[PDB]
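Notes to accompany the following structure.
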Amino acid sequence: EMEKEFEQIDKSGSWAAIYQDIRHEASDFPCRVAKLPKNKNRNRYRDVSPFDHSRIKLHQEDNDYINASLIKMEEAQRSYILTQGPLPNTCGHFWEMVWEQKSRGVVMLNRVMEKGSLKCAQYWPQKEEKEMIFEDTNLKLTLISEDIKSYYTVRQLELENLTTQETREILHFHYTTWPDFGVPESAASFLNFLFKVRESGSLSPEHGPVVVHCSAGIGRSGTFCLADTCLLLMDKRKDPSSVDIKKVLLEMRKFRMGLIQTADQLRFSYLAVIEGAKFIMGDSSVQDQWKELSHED
């Protein structure tokens, strides 16, 4: 059981070994398409590639490659698309993926600039009056509104398929204070953010899979997805004891490599699931407490 295991690991100071045990057991599958020379400029990082078997294919006859993975969680009945922060040449591909996969939400866990370097392209419009047109994929993207809180921002976007003139509302959930290779400032603020994504409908089965991304789409993105799936499994059984976080993480790593990039992100995922468990087990009041402790304004 996870809280007992948690302490045990803390008392023995063996998070580094626990986490490397996961690295050692993690699945290895080919990433042949990702490594084709014609795709070198579609990958942000050399060592982070989607497996062929789970990669998202773009619906274009030209080149269907995007660095993005479908993480399909069978028992939990939730899917996520994890992808890298779009590149200046893949912003069109990114929104084509959102359209074709029928996603409702995009979860962004990074800032455009971190540690003095550019982690992600400016792939959405920052001003209502300056909409973006992606000419390669024939899509139009308009900022409709923005709700800025102290550590995250929610944007309503309108995505238009210029070829058919259909339009969809996309919700952009932007966590702005989660450090590159780091952990959130508290269990509360992370959980407050995840539940605001949940409350929006964008994780719902009537929509396509939520699109989750950081710079590489494995570390912060993996933490977010792992905590959500753990909480959902606990919910379906009302049985915190039945949820094995390491096994859940190993199952996710069948669909994309490298999920959870540090031992402290693993430890933080335990923290988030344990705390989140209070809400799942019937204490509705904790949600409000997280909101207060998060200091969102």
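Numbering of chain A is taken from Swiss-Prot, so the residues present carry the numbers 2-298, in order.
Cβ coordinates are placed from backbone N, Cα and C, and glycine is handled just like the others.
Swiss-Prot lists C215 with the feature active site, phosphocysteine intermediate. Using a 10 Å Cβ-Cβ cutoff, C215 (mutagenesis position) registers 29 neighbours.
For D181, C215, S216, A217, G218, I219, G220, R221, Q262, the entry in Swiss-Prot reads substrate binding site. Under 8 Å, Cβ to Cβ, and six or more positions away along its own chain, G220 (substrate binding site) finds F182, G259, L260, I261, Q262, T263, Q266. Secondary structure from DSSP puts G220 (substrate binding site) in coil.
Of all Cβ atoms in the protein chains displayed, 22 besides its own lie within 10 Å of the Cβ of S50 (mutagenesis position). Annotation of the published mutagenesis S50 to A or D in Swiss-Prot: No phosphorylation; the original residue is retained in the structure shown.
Annotation of the mutagenesis experiment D181 to A in Swiss-Prot: Substrate-trapping mutant. In this structure, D181 (mutagenesis position) belongs to neither helix nor strand by DSSP; it is coil. Contacts of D181 (mutagenesis position) defined by a Cβ separation under 8 A and a same-chain sequence distance of 6+ are given as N111, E115, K116, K120, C215, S216, in order along the sequence.
Quoted from Swiss-Prot, the note attached to the mutagenesis of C215 to S states: Catalytically inactive mutant; abolishes sulfhydration.
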Within 10 angstroms of the C-beta of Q262 (substrate binding site), the count of other C-beta atoms across all shown chains comes to 22
DSSP, reduced to three states, assigns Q262 (substrate binding site) to coil
Cα-Cα, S50 (mutagenesis position) versus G218 (substrate binding site), nearest Å, comes out at 10
